[PDB]
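One structure is given below, encoded as structure tokens.
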Amino acid sequence: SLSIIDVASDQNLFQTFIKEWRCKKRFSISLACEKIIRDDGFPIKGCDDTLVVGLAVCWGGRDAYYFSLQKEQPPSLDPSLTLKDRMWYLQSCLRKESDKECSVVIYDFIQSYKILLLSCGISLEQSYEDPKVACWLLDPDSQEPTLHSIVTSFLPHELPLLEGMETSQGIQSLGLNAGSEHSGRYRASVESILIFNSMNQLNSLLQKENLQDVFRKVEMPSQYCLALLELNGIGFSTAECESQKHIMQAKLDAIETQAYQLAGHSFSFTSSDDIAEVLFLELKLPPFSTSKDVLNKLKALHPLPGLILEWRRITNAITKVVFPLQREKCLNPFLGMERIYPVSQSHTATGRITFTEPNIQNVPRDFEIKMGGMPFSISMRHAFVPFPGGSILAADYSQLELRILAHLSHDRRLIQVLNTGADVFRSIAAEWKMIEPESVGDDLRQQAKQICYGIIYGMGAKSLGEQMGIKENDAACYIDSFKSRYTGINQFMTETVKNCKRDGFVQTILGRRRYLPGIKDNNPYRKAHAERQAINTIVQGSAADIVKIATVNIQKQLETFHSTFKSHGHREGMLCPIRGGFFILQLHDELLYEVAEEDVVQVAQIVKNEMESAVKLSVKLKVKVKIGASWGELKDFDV
DNA sequence: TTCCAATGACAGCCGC
DNA sequence: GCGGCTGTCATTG
Ligand SMILES: Nc1nc2c(ncn2[C@H]2CC[C@@H](COP(=O)(O)OP(=O)(O)OP(=O)(O)O)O2)c(=O)[nH]1
Ligand SMILES: CCN(C(=O)COc1nc(C)c(Br)c(C(F)(F)F)c1C#N)c1cccc(C)c1
Ligand SMILES: [Mg+2]
């Protein structure tokens, strides 16, 4: 039967619980948050509505130990157990002793780590296990887990416990989700039991699949690094953003007024229908789609398609970048600056990390706006600044996916190119546009980058035609030349597709499996799509494994030389100048740190050394380090 | 439906 | 009408 032991109701029961807890090598916790320094719990940073009122502990069976964190107001609180005494015993059981292997199971580890630090002033110091991450590791293409989906798949006999608990079918922790009529006590107690028992089953499945090493040494440590990043946030200038906005908005106004005079009437730039009516019916341009590729052809024939393309580019920077950044910005009173606090997302097909609310990975590259024949540089990245005195440090792998592909295909031609050869995208752009390397613009080098990765990951003649501006037949010849020049690669493509068809999956460098049952499908599209996913998942997934290992190994090093706080949050949660390096952003093959002026040399050495040593391949992992007063103004830095 | 991966704004439709 | 869904468009790696 489900039982909730209120450990704080009696001094004697409390000490028995504390003695037992201190013996445990494994337990689950769940935080109890409810809607309303207070007597009834700890406010949460970012919600004036919700309190941490307690937490539940489970170490077996259907017994939840509910540990109240309320001063006053289940049987009542034994008044000899002061809140200060409880917080002592809580910090004591949640921090490691020397040579003691201890694992805590937490649904949504990152959100719980942050609330414990910022709300209760407690820093977890044990090995962590999140059942959400274990689910991902067993099937990366599975839908994002909820407590309901985990219990459905791995603990189905306990589904009755979730009856009438509709919020269990949302992403957020049952304990953390105060948008329920059920008490935090009940929610946290149920969660603690479901998560402890679920994680036993998930651990057996990880062991069967041989993913337990990956889970404990890479994925959960990677989640800890991402928790520090989410506590850190990224510095933001609103002045820089506003001045860019005003230039962009002036260009949008001129574009609209010129578009409407060419069209003869107002039209919505957001309606494909309206644009199609104007381009194809009312001006009779030859094709009805209004995609980038269509308008890119037509801009040679009439000014309006080009105006449409520029309108969408600039509207994107204003409505999808400026508006969300200026809405999500938050004063940090300690650092004395505005910051943005994006949320990491690790549930991806290939093991990349992305961000939401907002997705800072999608902040535009620098681009140019001309008005009255005068150019203005729009660098949205220039709004992302370090704390006063600090620098942004970026360290990026040179052609990580190409180096991994060389290693796995042993392709002698690709190895030569990487070992000496200058920029491969410049070589492609030069041959293509009848030029020498030096003339290539940013936009053209990106077009050549798209062509090179496109061809490698199974792009067809029809599409390569559009990108290169040549006939399908010409593109098909170019594919043949590539396939002939790099045979190793082509053998590895066919050997990866053969092995996938047989097994129903592919594996990355660390052993993670992606299931591609489309590989057997009779439909030509679905089959070809799966074959392309098969090849791309191995290379892109392997690269994502290397960057995670690098991230984890850098964080260990930073914390040894750490005569200082491991995140900006660790100073908020604490309640003396800033020293060290703070993980602020991941960009797939690139890590950004915010670094104190004094420490930039040492942090740059650590970051480069650890990224170059992450794994041993047939080829050297080359790393470029850059540094600057903004993400937009980074300069090469020889380390 | 024929590079892969990702988030997110935004009209327009459809069963409730 | 209304929230859900579904492309379509954008951007980044
Ligand atoms: N399949 C595929 N992968 C891409 C594409 N663009 C980028 N990627 C992958 C492979 C490279 C990786 C990182 O992107 P970057 O622009 O940093 O690639 P890079 O080759 O390292 O470029 P750079 O040398 O300028 O850093 O992301 C694309 O269009 N298709
Ligand atoms: C196959 C002929 N060709 C090249 O070899 C260009 O250089 C490279 N192209 C590709 C797709 C790759 Br994958 C490479 C690689 F990086 F692998 F060596 C190169 C090179 N060098 C080429 C040159 C210009 C334009 C196009 C589409 C292809
Ligand atoms: Mg790169």
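Throughout, chain A uses Swiss-Prot numbering, with the displayed residues spanning 1824-1859, 1885-1921, 1932-2145, 2177-2260, 2306-2509, 2527-2590 in order.
Structure determined by X-ray crystallography, 3.0 Å.
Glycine is treated like the rest: Cβ placed from N, Cα and C.
Take the CB of A:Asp2540 (Mg(2+) binding site) and look out to 10 A: across all protein chains shown you find 20 other CB atoms. Positions annotated as Mg(2+) binding site by Swiss-Prot, on the basis of experimental evidence: A:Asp2330, A:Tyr2331, A:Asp2540.
Quoted from Swiss-Prot, the note attached to the mutagenesis of A:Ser1977 to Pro states: Decreased protein stability. Note: A:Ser1977 (mutagenesis position) has non-local neighbours A:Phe1890, A:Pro1891, A:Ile1892, A:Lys1893, A:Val1900, i.e. same-chain residues 6+ apart with C-beta under 8 A of its own C-beta.
Within the same chain, residues at least 6 positions away in sequence whose Cβ sits under 8 Å from that of A:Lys2181 (mutagenesis position) are A:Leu2198. In Swiss-Prot, a mutagenesis experiment is listed as A:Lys2181 to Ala, annotated with the note Impaired ability to bypasse abasic sites.
Non-local neighbourhood of A:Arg2202 (mutagenesis position): A:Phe2256, each in the same chain, at least six residues away, with C-beta under 8 Å from its C-beta. According to Swiss-Prot, the mutagenesis experiment A:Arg2202 to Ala carries the following note: Impaired ability to bypasse abasic sites. In Pol-theta(RR) mutant; abolished polymerase activity; when associated with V-2254.
Among the mutagenesis entries in Swiss-Prot is A:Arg2254 to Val, noted as: In Pol-theta(RR) mutant; abolished polymerase activity; when associated with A-2202. Residue density at A:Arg2254 (mutagenesis position): 12 other Cβ atoms are found within 10 A of its Cβ, drawing on all protein chains shown.
Mutagenesis annotation in Swiss-Prot: A:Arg2254 to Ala or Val, described as Impaired ability to bypasse abasic sites; the structure shown retains the original residue.
Taken residue by residue with DSSP, A:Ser1977 (mutagenesis position) is part of a helix. Fewest Cβ neighbours within 10 Å among the binding-site residues A:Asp2330, A:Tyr2331: this applies to A:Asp2330. Selection of the recorded positions A:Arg2254, A:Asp2330, A:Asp2540 by a Cβ distance under 6 Å from ligand 3 yields, in sequence order, A:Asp2330, A:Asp2540. Checked against ligand 1, the recorded positions A:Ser1977, A:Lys2181, A:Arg2202, A:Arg2254, A:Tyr2331 give no residue with a Cβ less than 6 Å away from one of its atoms. Excluding the listed site residues A:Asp2330, A:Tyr2331, A:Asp2540, the same chain places A:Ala2329, A:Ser2332, A:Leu2334, A:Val2481, A:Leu2538, A:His2539, A:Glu2541, A:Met2562, A:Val2574, A:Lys2575 with Cβ atoms within 8 Å of the centre of the Mg(2+) site Cβ atoms.
Measuring straight across the break, from A:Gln1921 to A:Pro1932 at the CA atoms, gives 10 Å, with 10 residues left unbuilt in between. A coil conformation is recorded for A:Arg2254 (mutagenesis position) in the three-state DSSP classification, outside any helix or strand.
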